[PDB]
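Have a look at the structure below before the remarks.
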Protein chains: 2
Amino acid sequence: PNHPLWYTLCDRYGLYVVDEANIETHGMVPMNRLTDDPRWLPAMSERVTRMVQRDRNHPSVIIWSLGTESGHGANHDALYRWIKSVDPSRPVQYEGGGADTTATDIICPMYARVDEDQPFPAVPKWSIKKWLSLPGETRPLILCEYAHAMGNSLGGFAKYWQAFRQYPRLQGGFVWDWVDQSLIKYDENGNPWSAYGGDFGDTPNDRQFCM
Amino acid sequence: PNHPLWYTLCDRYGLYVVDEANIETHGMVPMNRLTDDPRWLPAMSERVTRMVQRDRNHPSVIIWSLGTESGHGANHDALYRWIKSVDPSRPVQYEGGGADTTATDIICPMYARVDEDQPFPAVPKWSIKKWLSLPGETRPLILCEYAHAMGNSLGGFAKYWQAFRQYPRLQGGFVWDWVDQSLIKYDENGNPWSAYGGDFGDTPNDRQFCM
Ligand code: NA
Ligand code: NA
Ligand code: NA
Ligand code: NA
């Protein structure tokens, strides 16, 4: 959840907002070790419920998210239903566990490609055009992350937009991401420069991957 | 419906057969002028019902067809239901009126392309990949006619098969068609040659379009 003024500004300027719970457990092995554990349900519930209670009157918020990169666990299913029960006005999405689980109203993959399948075990990223028509599938598809804009990037961006426009149920996506997470450091002359992972002595670090 | 031996040979050699009623009213304006007319329902019904009564014990027949190129009339809907009621063991398909009407269990377009839409008014031919995931659509897609093999042709044939293999609900199609409808004529020396429309003084005619 963002600084509260963010939603007021999106209300007034007009942007659609996905409001997302402060839950990510990417580094767990496997990713759902905590989110499938009922012992972590109370901590998770407060991150979801206290978000909804704060932001539910903002028109700009059109979709709730259960967080990111936390696999798919029983705690997600419980909290998905809680939101559906408490606020039927907004769809609930969540990408973990393969982007099309029982805890999401929207097929919301990250970096699924337009035409090319990436058939990973358990969590495949299907071609977005293919994903829509898998046997029994009827949901809209909106990528929660695509077109990773790291450095000299956005090659192939036009391919996404051609597909978005051609397929009714391909309803867009959210670029990753808006702003480089570089930080200003100063050299011996007091001149500013842009720093990334490791430039503060931080170790282990993931270098430029924050930009 | 074919010569009765055809089905016996398909049973024994092993080919899946679409058995099709002898109904085509292509030259009508509009195409459904007769098939929407209850006056033509008795004549159409006999073409459907007597086919089923004749061929329903052949294992090679896996799908019934209501005919071809006769638009979509109320008579098709009546006869679709008649088959569903009398023989539940076989799907019913019919292409007329846009390939995805209430008179067909299978989306069965003719010459719909792989990636390119042809948005004709009333009866568009969508890209087959796009067609599958149109809002609310759930049926399999099997082209009743595709890859028109006229003369030096079948360009782009590989494109269909890549898509057939990638998409579960794209379950193939029927090439148009098997054999040139050319006829034998003879020159002054008795040498045979291949003839097409117009070569018999037949007029109006559609020339080489029979091959
Ligand atoms: Na779209
Ligand atoms: Na990053
Ligand atoms: Na297929
Ligand atoms: Na022809």
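All residue numbers given for chain B refer to Swiss-Prot; the residues shown span 394-604 in order.
Cβ from N, Cα, C; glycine included.
Annotation source Swiss-Prot lists Mg(2+) 1 binding site at B:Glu417, B:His419, B:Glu462. Under the heading of mutagenesis, Swiss-Prot lists B:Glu462 to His and annotates it as follows: Slowly inactivates galactosidase activity by reducing the binding of magnesium. It increases binding specificity. For B:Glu462, the entry in Swiss-Prot reads active site, proton donor. Swiss-Prot gives this note for the published mutagenesis B:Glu538 to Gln: 10000-fold decrease in the beta-galactosidase activity. Marked as active site, nucleophile by Swiss-Prot on the basis of experimental evidence: B:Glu538. Record note (Swiss-Prot) on the mutagenesis of B:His541 to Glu, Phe or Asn: Poorly reactive with galactosyl substrates. Less stable to heat than wild-type. The Mg(2+) 2 binding site feature in Swiss-Prot is assigned to B:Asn598; the stated evidence is experimental evidence. Annotation of the mutagenesis experiment B:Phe602 to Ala in Swiss-Prot: Decreases the stability of the loop 794-804.
Features per Swiss-Prot, on structure.
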{"residue": "B:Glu417", "record": "Mg(2+) 1 binding site", "Cβ contacts under 8 Å, 6 or more apart": "B:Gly460, B:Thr461, B:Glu462, B:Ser463"}
{"residue": "B:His419", "record": "Mg(2+) 1 binding site", "Cβ contacts under 8 Å, 6 or more apart": "B:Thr461, B:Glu462, B:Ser463"}
{"residue": "B:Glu538", "record": "mutagenesis position", "Cβ contacts under 8 Å, 6 or more apart": "B:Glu488, B:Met503, B:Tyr504, B:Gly566, B:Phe567, B:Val568, B:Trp569, B:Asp570"}
{"residue": "B:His541", "record": "mutagenesis position", "Cβ contacts under 8 Å, 6 or more apart": "B:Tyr504, B:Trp569"}
{"residue": "B:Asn598", "record": "Mg(2+) 2 binding site", "Cβ contacts under 8 Å, 6 or more apart": "B:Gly590, B:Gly591"}
{"residue": "B:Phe602", "record": "mutagenesis position", "Cβ contacts under 8 Å, 6 or more apart": "B:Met543, B:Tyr589, B:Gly590"}
*Remaining residues near the recorded Mg(2+) 1 site, that is with C-beta within 8 Å of the centroid of the site residues B:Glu417, B:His419, B:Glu462*: B:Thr418, B:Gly420, B:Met424, B:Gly460, B:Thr461, B:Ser463, B:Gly489
*Just how many other Cβ atoms lie inside 10 Å of the Cβ on B:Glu462 (mutagenesis position)?*
14
*Got a sec? Which of B:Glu417, B:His419, B:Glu462, B:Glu538, B:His541, B:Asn598, the recorded positions, have CB under 6 Å of any ligand 4 atom?*
none
*According to DSSP, which of helix, strand or coil covers B:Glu538 (mutagenesis position)?*
strand
